[PDB]
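S.K.: Here's a structure for you.
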Amino acid sequence: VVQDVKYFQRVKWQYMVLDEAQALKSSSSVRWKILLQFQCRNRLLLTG
DNA sequence: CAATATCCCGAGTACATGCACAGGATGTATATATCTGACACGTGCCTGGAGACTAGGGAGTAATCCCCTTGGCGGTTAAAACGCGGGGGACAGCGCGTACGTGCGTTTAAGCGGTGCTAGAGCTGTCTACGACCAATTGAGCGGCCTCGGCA
């Protein structure tokens, strides 16, 4: 998802389930910077 | 405007060329010749046509920055022109090779009969090479942990 961004930007996803979202913990990360830009109703984090 | 240069015209200039000549070797001229291959005849093949279908490619577009393109760059010599050196240029002869002629004799072409080499045969009869797929490796980029320099 941090590479095929161009393809994911092509469609209006209803929701993102970001499983084990502790992966996103640092704002310095490209992952975080890019994952902010996708458009959806809800962003759902399932991180224990 | 001045200057070096190219252009242009007439005098005077060896020999080059076009010609006439003798004469020799070859192009002609006739008769003969078989055989090349022209021509005629079928043989059988591929060149072509004609269909159905996928999938590969081709064409198109979109985004864009690489590369080309341009300007302006700063740096150094080919050109210009002269001075200046020796070297390319024009005659005397030797004899050695080249030609050419003679008689040098080696080999080829031809026609002979015999015969084994090669080149079209196979499904030969496989199985190298041809896909098909799998697996390893390196490299690169992205997270993550950790000392230290400049700032409160």
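Numbers in chain A come straight from Swiss-Prot, and the residues shown are 634-681, in order.
Per the header: electron microscopy, 3.4 Å.
Each Cβ is built from the backbone N, Cα and C atoms, and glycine gets one as well.
Just lifted these from Swiss-Prot, have a look:
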MUTAGEN   A:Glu653 to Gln  Abolishes DNA-dependent ATPase and nucleosome remodeling activities
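What's the neighbourhood like for these features in this structure?
M.R.: Of all Cβ atoms in the protein chains displayed, 10 besides its own lie within 10 Å of the Cβ of A:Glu653 (mutagenesis position). According to DSSP, A:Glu653 (mutagenesis position) is assigned to coil rather than to any helix or strand.
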